[PDB]
Amino acid sequence: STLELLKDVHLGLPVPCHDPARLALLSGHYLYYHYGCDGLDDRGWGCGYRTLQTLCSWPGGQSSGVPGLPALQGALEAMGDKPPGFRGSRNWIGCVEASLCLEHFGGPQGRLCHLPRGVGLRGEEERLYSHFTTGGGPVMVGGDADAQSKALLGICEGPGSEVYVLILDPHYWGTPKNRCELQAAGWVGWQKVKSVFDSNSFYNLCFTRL
């Protein structure tokens, strides 16, 4: 009768440092949306929608008001952001579309941020700490130029301020049994910012707040 998705899947993960100097995790709850999780086969193109659905699930960790992919595409058509025929298409979306859909469906507020080429998080480290500390939600990372949408759920750093971010990857295909399975395979996990955000690429972020 109901869509049974996994909740708060990062819980139980070890800190990626021996002695973290700073650590901030999101508050509130979210669900793990991923390829095909609702029966629609969006492999290869749907991951931006899946990350967006995760954002929509926060902070209640509830699926009941989270739109499906067709409804998301239909909203973009209705708003004039995409041409007729977009609904039913296999077109990808990113942070720009996500921010528009958040507003349309009354989801958390979605604030855009562009990261150009540069070191680390390009100066946005402090914003990310403050964001999570002040009740911020999952941060979408667009899938442009790497073909992988991701959500950011936390941030920490070691003694030398090498930063790690807690990443949620929506590319799982199948039915994940539990959060331990996701953690063991790295579908959710801490990663060094240097590896998540290639210094020679651009990234878009969409911060969620409520």
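We count from 1, first residue shown onward.
The deposited model was determined using X-ray crystallography, 1.7 Å.
Including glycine, each Cβ sits where the backbone N, Cα and C put it.
These come from Swiss-Prot:
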MUTAGEN   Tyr35 to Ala (Swiss-Prot position 41)  Abolished isopeptidase activity
MUTAGEN   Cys47 to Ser (Swiss-Prot position 53)  Abolished isopeptidase activity
ACT_SITE  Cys47  active site
MUTAGEN   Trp92 to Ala (Swiss-Prot position 98)  Does not affect isopeptidase activity
MUTAGEN   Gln148 to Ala (Swiss-Prot position 154)  Does not affect isopeptidase activity
MUTAGEN   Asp169 to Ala (Swiss-Prot position 175)  Abolished isopeptidase activity
ACT_SITE  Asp169  active site
ACT_SITE  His171  active site
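What Swiss-Prot annotates, mapped onto the structure for a quick look.
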residue: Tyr35; record: mutagenesis position; DSSP class: coil
residue: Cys47; record: mutagenesis position; DSSP class: helix
residue: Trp92; record: mutagenesis position; DSSP class: coil
residue: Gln148; record: mutagenesis position; DSSP class: coil
residue: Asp169; record: mutagenesis position; DSSP class: coil
Checklist line | Candidate recorded positions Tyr35, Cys47, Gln148, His171, pick with smallest Cα gap to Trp92 (mutagenesis position) | finding: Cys47
Checklist line | Integer Å distance between the CA atoms belonging to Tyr35 (mutagenesis position) and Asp169 (mutagenesis position) | finding: 10
Note to self: Tell me the Cα distance separating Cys47 (mutagenesis position) from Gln148 (mutagenesis position), rounded to the nearest angstrom.
What the structure shows: 7
Next item on the list: Would you count the other C-beta atoms found within 10 angstroms of the C-beta of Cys47 (mutagenesis position) for me?
Entry: 25
Next item on the list: Please work out the number of neighbouring Cβ atoms within 10 Å of the Cβ of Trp92 (mutagenesis position), leaving out its own Cβ.
Entry: 18
Next item on the list: Can you grab the distance from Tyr35 (mutagenesis position) over to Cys47 (mutagenesis position)? Cα atoms, rounded to a whole Å.
Entry: 7
Notebook entry, point to check: When a 10 Å sphere is centred on the Cβ of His171 (active site), how many other Cβ atoms does it contain?
Noted result: 16
